[PDB]
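Engineer: Can you keep this structure in mind? I'll have questions shortly.
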Amino acid sequence: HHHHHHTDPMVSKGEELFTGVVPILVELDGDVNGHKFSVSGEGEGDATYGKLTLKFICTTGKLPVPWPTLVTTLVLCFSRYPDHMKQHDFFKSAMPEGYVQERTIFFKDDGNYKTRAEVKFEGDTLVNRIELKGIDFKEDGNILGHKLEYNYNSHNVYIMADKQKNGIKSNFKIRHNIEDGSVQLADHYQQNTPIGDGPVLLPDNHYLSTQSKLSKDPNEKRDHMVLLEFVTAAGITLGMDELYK
């Protein structure tokens, strides 16, 4: 499965936390242009397959932004890192003490989200606790006016070390689909730093490939999102000629 047999006992440590299926809890407090809301999510992750199954509920009533815009905010430690890349998995190496994930998300010709989250274990549960603040949105625009399709395009994201902060940085573009066929750009700037003073794995340049399916629970009356998300790491070659010349 496995995830223990690596020559590197540091890799062994992190992988052992992510053997098997791990329960996940997500909590978000949000405030966008003064529209306050809370989201709770539950489900499970299987990092061997880079696989997340999560259901999110807006516990304060109607969500005042479109669900797709919160996908990246609402646990990269469940990404599948190839065996030959496991020395580059920052996210698992920061566990169980965890890491801070901070972003600014710029919606082109509209407002911005600023997010701070702490991702860590509480017992056997991987917890993602988030604060989100949104300002400068158009109250009748694509976000506050709910003009986005309920879907999520597949995309690739580059990850780099931020060696001076003992963590990583990443910037990438999300393109949300507008209901008229156009696109709403959401430009992401991201940084992650460990919560402990313990050692972490700082990665060589690489990327994560993502795909997400969004659906609804037909017996759920609350405003909600069902997410099936896969994240896989790539972009570093083996070696040694390769193995297949």
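If you go along the chain as it appears here, the first residue is 1 and each next one adds 1.
Yeah, the Cβs are placed from backbone N, Cα and C, and that goes for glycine too.
What Swiss-Prot records for this protein is below:
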| type | residues | note |
| --- | --- | --- |
| MUTAGEN | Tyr152 to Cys (Swiss-Prot position 145) | In mut1.9; shifts fluorescence lifetime from 3.03 to 2.74 ns |
| MUTAGEN | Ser154 to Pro (Swiss-Prot position 147) | Increases fluorescence at warmer temperatures such as 37 degrees Celsius |
| MUTAGEN | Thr210 to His, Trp or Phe (Swiss-Prot position 203) | Results in significantly red-shifted excitation and emission maxima |
| MUTAGEN | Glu229 to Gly (Swiss-Prot position 222) | Suppresses the 399 nm excitation peak, leaving only the longer wavelength peak at 475 nm |
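On this model, are these features tucked inside or out on the surface, and what's nearby?
Structural biologist: The C-beta environment of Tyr152 (mutagenesis position), restricted to residues of the same chain at least 6 apart in sequence and closer than 8 Å, consists of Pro68, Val71, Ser212, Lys213, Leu214. Secondary structure at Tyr152 (mutagenesis position), taken from DSSP and collapsed to helix, strand or coil, is coil.
For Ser154 (mutagenesis position), the same-chain residues lying six or more positions away in sequence with a CB closer than 8 A to its CB are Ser209, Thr210, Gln211, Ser212.
In this structure, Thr210 (mutagenesis position) is part of a beta strand by DSSP.
Residue environment of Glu229 (mutagenesis position) contains 23 other Cβ atoms, counted within 10 Å of its Cβ in all protein chains.
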